[PDB]
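Shown next, in C-alpha cells, is the structure this report addresses.
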Amino acid sequence: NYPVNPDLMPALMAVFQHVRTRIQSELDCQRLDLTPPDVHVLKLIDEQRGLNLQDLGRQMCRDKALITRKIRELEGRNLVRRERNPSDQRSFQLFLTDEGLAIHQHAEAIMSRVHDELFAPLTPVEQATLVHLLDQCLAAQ
Amino acid sequence: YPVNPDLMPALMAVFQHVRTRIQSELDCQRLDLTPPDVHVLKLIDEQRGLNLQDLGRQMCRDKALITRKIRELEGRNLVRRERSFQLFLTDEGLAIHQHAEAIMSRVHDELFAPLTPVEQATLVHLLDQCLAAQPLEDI
C-alpha cells in the first residue's frame, strides 16, 4: 500500500482505448460487423461444444440478463444456435452455426495480427515485465 | 519480437476487474449507472461540443446503439443535444459525472496501491510503450 502515481490511471486507460480502436478498425475494414465482446463470445462457444448460457455468463463475469441479450443478438444474425439440452433437458446448449464458426475464425485471425502489431515495439522482457506487474496488481486485490 | 501469450489476457483481466469494481461502487452509491455510461459521460465532458458520430467512433460502437444510449441519457436529464448535433452535460450530468470520476480514481488507486513507487513508474513506461509507434516530427 504505497502512494499512487498520478500517471497510471490515464496511461492504463489510453492503452485500453488504443487497443479497442485498433481492433475495431481492423474488424470494420474486413467488414465483419463484430465488436471484441462478440468475438469473445464466439470463441468461448467454439472451444466448449455444448456450452451453457449459465456457464457463458459466469466465465465472462456478466449477469445472465446481459449474456442472454448478446446471444439473442448473435442468434438473430445466424451466428449462434441454441438447442434443448438432452441430459437434464432443462438447460440450453450453445453451438456455432457454420457461418458463426467461419466469422469467428476470421475475426480471431485479425485479432492475433493486431496483437502482434500492438506489442511488437516491446522486447520479450518488457512484455513479461508488463504481464508480471499487471499480475501483481490483481493478485493483491 | 515474439508476442507474449499472457499479455492480452492480463490486460483484459485488469479491464474486467476495473469494470466490475466500478459497477459495484456505482451500485453502492446508488448512482444508477453502468461502467459504459460513466465512459460516455467522461468523453462528453472532456471533449466539449462532441457530436454523435465522434462519440460513436471513440466508443467503437455503431451510431444506432450510441443514438439509443444518448436518448436514454437525455431522458435522464444528464445529457442534452444541440449539420451535426453536439452533446453537452447538463448540471445534473456534470455532478453525476464528477461522482463517477471519484469512484473511478478510487478503484484505480486500490488497483495500483500494492505496487511500489518504482514498480508504478516502470508500469507507466511499459504502458506508454504500448501506444502508437514513434510519431513526433517538428523537422
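Using Swiss-Prot numbers, chain B covers 3-84, 91-147, in order.
Heads up, header says this was done by X-ray crystallography, 2.1 Å.
A Cβ is built for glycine as well, from the same backbone N, Cα and C atoms used for every other residue.
Listed in Swiss-Prot for this protein:
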type: VARIANT; residues: B:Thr69 to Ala; note: In strain: PA48
type: VARIANT; residues: B:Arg70 to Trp; note: In strain: OCR1; leads to increased expression of mexAB-oprM
type: VARIANT; residues: B:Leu95 to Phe; note: In strain: PA41
type: VARIANT; residues: B:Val126 to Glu; note: In strain: 58823, 65629, 55699 and GRR
type: VARIANT; residues: B:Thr130 to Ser; note: In strain: PA36
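Shown on the structure are the features that Swiss-Prot records.
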residue	record	Cβ within 10 Å
B:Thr69	variant position	13
B:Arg70	variant position	10
B:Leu95	variant position	25
B:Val126	variant position	10
B:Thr130	variant position	17
Variant positions, contacting chain A; criterion Cβ under 8 Å; candidates B:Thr69, B:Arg70, B:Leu95, B:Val126, B:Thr130: B:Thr130
Euclidean Cα distance (Å) for gap endpoints B:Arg91 and B:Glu84, 6 residues missing: 11
Pairwise Cα distance for B:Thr130 (variant position)/B:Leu95 (variant position) [Å, integer]: 37
Mapped DSSP class for B:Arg70 (variant position), helix or strand or coil: helix
DSSP-derived structure type at B:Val126 (variant position), helix or strand or else coil: helix
Cα separation, B:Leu95 (variant position) to B:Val126 (variant position) (Å, whole number): 40
Rounded inter-Cα distance in Å - B:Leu95 (variant position), B:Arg70 (variant position): 14
